[PDB]
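Structure first, then comments.
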2 protein chains.
Amino acid sequence: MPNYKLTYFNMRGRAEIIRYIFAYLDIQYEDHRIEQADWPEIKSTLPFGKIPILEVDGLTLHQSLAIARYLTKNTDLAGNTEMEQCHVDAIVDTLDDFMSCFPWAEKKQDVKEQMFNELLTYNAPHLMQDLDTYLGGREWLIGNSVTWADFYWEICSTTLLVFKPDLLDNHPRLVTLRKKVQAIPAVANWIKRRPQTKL
Amino acid sequence: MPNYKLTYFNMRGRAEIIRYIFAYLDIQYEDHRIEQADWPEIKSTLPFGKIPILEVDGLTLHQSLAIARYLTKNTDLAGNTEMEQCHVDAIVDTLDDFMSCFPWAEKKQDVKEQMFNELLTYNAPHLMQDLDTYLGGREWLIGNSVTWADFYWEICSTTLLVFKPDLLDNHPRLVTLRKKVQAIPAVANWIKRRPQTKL
Ligand SMILES: CC(C)(O)[C@H]1CC[C@H](NC(=O)c2cnc3cc(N4CCC4)ncc3c2)CC1
Ligand SMILES: CC(C)(O)[C@H]1CC[C@H](NC(=O)c2cnc3cc(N4CCC4)ncc3c2)CC1
Ligand SMILES: N[C@@H](CCC(=O)N[C@@H](CS)C(=O)NCC(=O)O)C(=O)O
């Protein structure tokens, strides 16, 4: 076992996927959370100035989805074939493109209201129908067992539900997915233990 | 042999990385390019509404980065160690994030200009510096041989230079990586044979 040190804001954000993988695989790591006041002092230290980073034996990794992929390679969470690993990556990227559309950094809180409302009213419902069709009559998004794509669905939807809490009212299959992930004893164990933040 | 059929616009866009990968590996495939007129109909066909897609022997893949990662999985484009493949993904995600910031589909013209300018004036230089720094004196972005991250760097920068020609004027080391990538024989042939599109 190597030693690990995760560094991110005190929020779920883009680090939650990594904490989910860590928890599912039973990997003791350090979850180092910073205040946004300590962000300028640390940004210059970072390779490309963005967070999260994972340190494994003095080696800094960046980019959440690349770290997530790195930590699940050769694990059940990855998918069983290159095609299945491709589908995991397509779903993750698709969810991620939509999570990234939101103007989290927009300082004008008025303008951040508008874009958020539009994406949650026009964009998101279409996407929730694409997932539903894609999932079909499977329990999990890819194959016949959990992958970190499912983890990612749960993480993304948790944060989309905070804003539009009725987002899945016409999609109980996507709610059951959320519950199947929250049912994984290691994941459930961490969902209760984790710090309670909005995002 | 397996059969491949790729569909995207008649432009480099987010399909070009796949095309580069097919060249390097000497893989025969159909480069299907759709007219911008046939786009509204084809969306209904597409899984999550985005292109490119890659049909493979009667299976459809989406998400250009997930597709590229599939085609490079067992090849030398993918990286020499498990840590280095993480780094390959991380550089590509760092570059895709920056390409994705741009409002390629913005319907309002005035919005499109203000953001492009903004990103080329302040953001792009910061990223150029950070990449240059990451590259150091080495030959390829990652490890000691070419990866598809190096392909991605050439593809992104080709599109960026169209809007900012003085982009790399202070980073000859990154220009050298372009030229090195462009001189790989399988790639050099493709740049010359591909359709000359703006983006
Ligand atoms: C300029 C500042 C103050 O330094 C920063 C501004 C942006 C802010 N970022 C967010 O508040 C935020 C929260 N949650 C997210 C969740 C996701 N999802 C994809 C999987 C979950 N993506 C992106 C997310 C961004 C951090 C502080
Ligand atoms: C009018 C339509 C039909 O609605 C479309 C709107 C979107 C628009 N998109 C682009 O023109 C475009 C071009 N080049 C790109 C390059 C990259 N890069 C990552 C590696 C290079 N990414 C994204 C890119 C998007 C096409 C027309
Ligand atoms: N998207 C990459 C980079 C993450 C990123 O951009 N993080 C933000 C906060 S979540 C940051 O470090 N600075 C603010 C910003 O990028 O707008 C990842 O998943 O790791």
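This entry, so its header tells us, was determined using X-ray crystallography, 2.4 Å.
Including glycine, each Cβ sits where the backbone N, Cα and C put it.
Copied over from Swiss-Prot:
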BINDING   A:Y8, A:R14, A:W39, A:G49, A:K50, A:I51, A:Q63, A:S64  glutathione binding site
DOMAIN    A:2-79  domain 'GST N-terminal'
DOMAIN    A:81-199  domain 'GST C-terminal'
MUTAGEN   A:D93 to N  Loss of activation by calcium or magnesium ions
MUTAGEN   A:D96 to N  Increases PGD2 synthesis. Loss of activation by calcium or magnesium ions
MUTAGEN   A:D97 to N  Reduces PGD2 synthesis by 99%. Loss of activation by calcium or magnesium ions
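Look at A:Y8 (glutathione binding site): DSSP puts it in a strand. On a Cα basis, A:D96 (mutagenesis position) lies 18 Å away from A:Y8 (glutathione binding site). Less than 6 Å separates the Cβ from ligand 3 in the case of A:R14, A:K50, A:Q63, A:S64, drawn from the recorded positions A:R14, A:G49, A:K50, A:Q63, A:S64, A:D97 in sequence order. Largest Cα-to-Cα span within the glutathione-binding set A:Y8, A:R14, A:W39, A:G49, A:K50, A:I51, A:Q63, A:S64: 18 Å. Cα of A:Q63 (glutathione binding site) to Cα of A:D97 (mutagenesis position): a span of 14 Å. For chain B, the nearby recorded positions by a Cβ gap under 8 A, listed in sequence order, are A:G49, A:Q63, A:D93, A:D97, drawn from A:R14, A:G49, A:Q63, A:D93, A:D97. Only A:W39 of the recorded positions listed as A:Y8, A:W39, A:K50, A:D97 bring a Cβ under 6 Å of any atom of ligand 1; the order follows the sequence. Across the domain 'GST N-terminal' (A:2-79), DSSP assigns 32 helix, 19 strand, 27 coil. Broken down by DSSP into helix, strand and coil, the domain 'GST C-terminal' (A:81-199) contains 83 helix, 0 strand, 36 coil. Looking only at the mutagenesis positions A:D93, A:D96, A:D97, the densest Cβ neighbourhood within 10 Å occurs at A:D93.
Here the binding-site residues are A:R14, A:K50, and the one whose Cβ sees the fewest other Cβ atoms within 10 Å is A:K50.
Distance noted between the C-alpha atoms of A:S64 (glutathione binding site) and A:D97 (mutagenesis position) is 13 Å.
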